[PDB]
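The structure under discussion appears below in the form of structure tokens.
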Amino acid sequence: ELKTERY
Amino acid sequence: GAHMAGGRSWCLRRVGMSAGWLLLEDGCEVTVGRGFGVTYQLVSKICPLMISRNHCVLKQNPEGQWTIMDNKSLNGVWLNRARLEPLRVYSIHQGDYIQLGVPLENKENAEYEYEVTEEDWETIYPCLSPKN
């Protein structure tokens with residue numbers, strides 16, 4: 001999985 | 001008696017779309033996120049990694065009232081614009097707006113915005129997201 005990115 | 005089709009339900013109506021609505025089925029827990037364990041898996045082509053794998057949870061409280069909770073999401077849950085405190089349970093009412101994540105640069109709105117609403121099943125069913 002890919003970690004969530006901060007926006 | 002009464003037909004199920006003439007029923008009513010709470011739902012999260014996707015703002016601006018007659019697709020992607022989320023059913024709040026009476027007596028059920030509804031989880032939302034981009035991961036594979038959830039009731040409704042959100043998939044964004046615009047910004048794949050805005051939504052957390054397990055982003056929020058909706059459930060009726062011990063009094064029967066629908067609630068939402070931010071499941072330690074990275075980019076937040078907003079109820080009428082107020083940022084929710086992670087893991088705190090908030091009651092949700094007719095007409096409330098829920099935002100998952102945040103607007104991107106030069107965008108007025110987040111992708112995933114919903115109105116909390118109680119509507120006719122005949123209105124809701126053509127617009128529902130598939131269940132995961």
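The first residue you see is number 1, and the count goes up from there.
Cβ coordinates come from backbone N, Cα and C, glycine included.
Sequence annotations record features per position, and here Swiss-Prot assigns domain 'FHA' to B:30-84.
The C-beta environment of B:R34 (mutagenesis position), restricted to residues of the same chain at least 6 apart in sequence and closer than 8 Å, consists of B:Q41, B:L42, B:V43, B:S44, B:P48, B:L49, B:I51, B:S52, B:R53, B:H55. DSSP assigns B:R34 (mutagenesis position) to coil in the three-state reduction, placing it in neither a helix nor a strand. Annotation of the published mutagenesis B:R34 to A (Swiss-Prot position 42) in Swiss-Prot: Abolishes interaction with ATM-phosphorylated MDC1. Abolishes interaction with human herpesvirus 1 ICP0. Abolishes recruitment to DNA damage sites after UV irradiation, ionizing radiation, or treatment with an alkylating agent. Does not affect ubiquitination of NBN; the original residue is retained in the structure shown.
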